[PDB]
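*Asks:* Right, I'll just put the structure down here and ask away after.
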Amino acid sequence: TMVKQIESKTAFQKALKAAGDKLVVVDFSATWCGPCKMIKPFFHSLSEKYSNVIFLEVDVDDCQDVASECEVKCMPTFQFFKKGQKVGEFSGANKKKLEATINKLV
Ligand SMILES: *SCCS(=O)(=O)O
């Protein structure tokens, strides 16, 4: 259990800076979203397998402001960060592409 919930743009930007030189994975999801429910367990399992990666969760229903600014059109969308920079992104509950993108950027 290493996934921290992001409830604000304040928290988001604080979390990104707190990350330092570590890869940051953000899961944009919703509670009513089927594909999101499928991959949620795996996303969380990945958090305590990739200890040198920072895992975050954003509920797009709570943070409609942030989801817009981040250009989430559908979920789950996964967005990847290093320093203060977006270094990767895909949308889809694709277990294979998620771990692959983690490895291709850590
Ligand atoms: S996903 C982050 C959007 S913004 O705050 O960097 O513009």
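One-based numbering along the chain as shown.
In case you wondered, yes, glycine gets a Cβ from its N, Cα and C as well.
Annotations per Swiss-Prot:
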ACT_SITE  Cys33  active site, nucleophile
ACT_SITE  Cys36  active site, nucleophile
MUTAGEN   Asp61 to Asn (Swiss-Prot position 60)  Loss of pH-dependence of dimerization
MUTAGEN   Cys74 to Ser (Swiss-Prot position 73)  Retains its reducing activity
MUTAGEN   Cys74 to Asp (Swiss-Prot position 73)  Strongly reduced S-nitrosylation of CASP3
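Give me the local environment of each listed feature.
*Replies:* Just so you know, the Cβ of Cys33 (active site, nucleophile) picks up 19 other Cβ atoms within 10 Å once every protein chain is counted.
The 10 Å shell around the Cβ of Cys36 (active site, nucleophile) contains 21 further Cβ atoms across the protein chains shown.
In the shown protein chains, 12 other C-beta atoms lie within 10 A of the C-beta of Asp61 (mutagenesis position).
Within the same chain, residues at least 6 positions away in sequence whose Cβ sits under 8 Å from that of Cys74 (mutagenesis position) are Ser91.
Secondary structure from DSSP puts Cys74 (mutagenesis position) in coil.
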*Asks:* Could you measure between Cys36 (active site, nucleophile) and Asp61 (mutagenesis position) for me? Cα positions, answer in whole angstrom.
*Replies:* 13
*Asks:* Measuring Cα to Cα, how many Å separate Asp61 (mutagenesis position) from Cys33 (active site, nucleophile)?
*Replies:* 11
